[PDB]
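See structure below.
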2 protein chains.
Amino acid sequence: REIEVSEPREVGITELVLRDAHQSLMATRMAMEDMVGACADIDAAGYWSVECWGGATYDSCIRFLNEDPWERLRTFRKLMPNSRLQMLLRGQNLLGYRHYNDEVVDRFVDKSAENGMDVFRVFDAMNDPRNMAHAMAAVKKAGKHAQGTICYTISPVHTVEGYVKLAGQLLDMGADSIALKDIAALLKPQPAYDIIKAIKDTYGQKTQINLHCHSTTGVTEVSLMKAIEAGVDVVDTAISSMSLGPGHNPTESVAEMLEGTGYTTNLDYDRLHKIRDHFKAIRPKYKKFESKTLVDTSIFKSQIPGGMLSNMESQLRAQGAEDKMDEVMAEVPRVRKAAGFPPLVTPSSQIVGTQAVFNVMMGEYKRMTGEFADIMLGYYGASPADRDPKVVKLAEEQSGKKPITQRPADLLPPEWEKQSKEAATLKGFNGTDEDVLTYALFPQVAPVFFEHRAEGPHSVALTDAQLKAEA
Amino acid sequence: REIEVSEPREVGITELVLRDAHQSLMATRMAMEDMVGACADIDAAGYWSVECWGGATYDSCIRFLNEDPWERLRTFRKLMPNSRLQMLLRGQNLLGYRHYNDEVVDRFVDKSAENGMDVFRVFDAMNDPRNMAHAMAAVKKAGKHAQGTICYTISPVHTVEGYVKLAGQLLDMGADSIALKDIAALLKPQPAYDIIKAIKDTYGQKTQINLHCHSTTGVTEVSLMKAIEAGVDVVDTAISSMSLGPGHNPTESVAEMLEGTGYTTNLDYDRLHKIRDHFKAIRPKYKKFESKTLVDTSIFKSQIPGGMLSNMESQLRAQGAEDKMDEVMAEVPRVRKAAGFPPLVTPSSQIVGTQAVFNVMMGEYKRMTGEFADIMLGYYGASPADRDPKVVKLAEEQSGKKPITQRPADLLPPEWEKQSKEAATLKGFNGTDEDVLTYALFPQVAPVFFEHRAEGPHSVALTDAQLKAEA
Ligand SMILES: [Co+2]
Ligand SMILES: [Co+2]
């Protein structure tokens, strides 16, 4: 047999240690003083982009580190002046708990670019191209790199056709590149290869594509090799001393494997070696936050992310009937289908999970949560497939809400001023739109943070004194 | 571009959890009671072979577990009756500290087969086909599967040509299959592919080849994918809950990645799931023996295995001048070349290491160890390349020994009876050739073990009581 592979070329690499790595391995608890020491080396490493913001870091900065995310960004911008900063943004949900009016989005993106962010990976938990439409436009306006995301998953209705169709929409709404986000490491080799190849084949070699695979299942570094053969443009990795497990593949490993393949990743190996040693010395101080598993191929059978899994397990233990776990494992599939097969990521995974528990407890949809009902009624957006009209009807009947199918942000009122007004009454507020955004995104935290921020950022990691006095 | 790949087929898998996995991750300290519970499942998993003996397990059984290796084998043979048992045997060195007369070898192999071993992976630390010649013959005589090994490494004189030449010798001395042993995870993708393809191309598709890659560097699972494309016959893996790090790639991961590639590994996924959960519950009791690194691509620059590295680091600290480490790192290359570029594995790595320290300390070869001199004089066998005649001369001059170049076992006297005689005087001896072999292999331990063996095997792992009282 013959396998057509892409021509010899440089592959781009995106380092994730400053954001997704620690968010995935140590609950986003990584402190800023523990990171800044590797910025210079990271800046000189030779990465295509450096993901250092977005995701749960915004929340973890104000909720657990008494740190100002905007200060973290302004510092990274200053310490890595030659690098393309990158961040994760959940579209019309920004980094918040709900959707927001376009005003908010415009201001957020506006302030993010103004403070130095270069690449914005905009994504949506249900893959609704509409919820990414505005953010994408806000980034293009700001003259920044827009990156439309596709949340990869395995389901009866997800196919290469379906992902190419999605790639066309991301592009049509003016995406400067397409990012394939595989957070559960469900992206197998052949599929990774075909999907990448199909996109490039349909829209053209010029179509820029970035592959973001985690290594929870342990098969994605091979997918990264295939992806590169299909001709992918960039692949995300994490410095070896902060990889594997629910983390990602190792940068040095991924750069080393290419030797002699005709492909190459122009990265300074010595720079990388310094970065590795850096976090290798810091990582033990975060053991109270490490996950205890390195490989888990279970989701290939269950389709249930381990995180989601336990989140229900303990959810059942609280009712002692936590022995029906086996029944729940069988209910999820059925609940997901009812919801139109949405990727199982936050919040779809936690929503679908809980609802699956109620069903295995109080009968099939005899009771639904506010969220589940809102997902069935379409207040989060359109599902990859059609939702069980039966259940949709029931939702509207149980809650009392109106079933909608248009961008959930269309029927949202201007809320900026209102946010500004309320934020200008919290002790500690500084008057910037930044502090306003923090209140609009985290209304429950903004108060306590604004009052303590003057104390300076802290850390919840063990001190070198504690590592000692223990081991 | 086009890449020729092998036709669709089943790939064989060899589980290593019962031997190499725990030897690599927890210093061979795994206890037998902690393992037997997974034997039934492992037997029904569907593996090509199950490595459950050889390596340092023979030593660790008598030196730390007060267990009889032959009893361990007879039990595995009994608990996994449908499986092909496999073991690692360092040729004319068997599992001992020195070479032995052919008698010993014949008796050892004879007793190993008699007790149930089916596949013998015979290998040699310097790749001298002669030191494997007799063992290989002993296995064929015993009607068992002989597996000639090639220790893969990266050096100025190691090439695909060189490995094919070696493959021809292994075959010529009647090898039923060729095993490519990469213990430092130096086997990159393209090389793994070319080497496998070359062998198959030269000697034929029928030539059976088994790939044994560790994952210390983090690039070998990709090599395993390529190897399979080049048409490899079997690949070694370790149950996911006992993988990565200085360990190996995960069995479930490796079996899962093939989906849709036209290749497949007929393994019972549920059986595998039980095996995984088994060792996942047992593995924490061995934390006092776990390695603290998961990925390390340093040997690609240094060519110095991390194990060898630290083994010198601490070797220098004992002299306070442990700051010349940088000079040692530069000396090794030079010492290896002098020795003819031997793979850096036990004992070549520890020998070459020490000698490299003396050089960086007492001047270039101003003093040599007994071993280094014996390696230069050829008492371990022939090197992959020629040894610096300069240094060879110096060796013979420093020690006083005669320089030889023929199989070091040719000039060895019959020693069985002598061993039997001496072993029949140790309290606890049972009179079997087995107990005699133990004395011949471990003369320093056989005494203490024979006196305590009646106490039954023990464990040096934390007790479920200790895990608790700690965490
Ligand atoms: Co991620
Ligand atoms: Co091994």
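Here Swiss-Prot sets the residue numbers for chain B, with the shown residues being 4-474 in order.
Method of determination (from the header): X-ray crystallography, 2.8 Å.
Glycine too: its Cβ is placed from the backbone N, Cα and C atoms.
Here Swiss-Prot flags B:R22, B:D23, B:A24, B:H25, B:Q26, B:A59, B:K184 as substrate binding site. Contacts of B:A59 (mutagenesis position) defined by a Cβ separation under 8 A and a same-chain sequence distance of 6+ are given as B:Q26, B:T31, in order along the sequence.
Taken from Swiss-Prot, the feature Co(2+) binding site covers B:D23, B:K184, B:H215, B:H217. Here the Cβ of B:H215 (Co(2+) binding site) has 25 other Cβ atoms within 10 Å, regardless of which shown protein chain they belong to.
While the structure shown retains the original residue, Swiss-Prot records the mutagenesis experiment B:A59 to T with this note: Decreases activity by 96%.
Listed in Swiss-Prot is the mutagenesis experiment B:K184 to A or E, annotated as follows: Loss of activity. Around B:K184 (mutagenesis position), the C-beta neighbours below 8 angstroms that are at least 6 residues distant in the chain are B:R124, B:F126, B:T152, B:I153, B:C154, B:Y155, B:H215.
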Annotated recorded positions B:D23, B:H25, B:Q26, B:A59, filtered by Cβ under 6 Å to ligand 2: B:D23
Remaining residues near the recorded Co(2+) site, that is with C-beta within 8 Å of the centroid of the site residues B:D23, B:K184, B:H215, B:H217: B:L19, B:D185, B:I186, B:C216, B:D239, B:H251
C-alpha spacing of B:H217 (Co(2+) binding site) relative to B:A24 (substrate binding site), in angstrom: 9
Neighbouring C-beta atoms (10 Å sphere around the C-beta of B:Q26 (substrate binding site)): 22
B:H217 (Co(2+) binding site) and B:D23 (substrate binding site), distance between Cα atoms, whole Å: 10
Rounded Cα separation (Å) that holds between B:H25 (substrate binding site) and B:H217 (Co(2+) binding site): 13
Same-chain residues at least 6 apart in sequence whose Cβ lies under 8 Å from B:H217 (Co(2+) binding site): B:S27, B:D185, B:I186, B:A187, B:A188, B:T223, B:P249, B:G250, B:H251
Three-state secondary structure, B:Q26 (substrate binding site) (per DSSP): helix
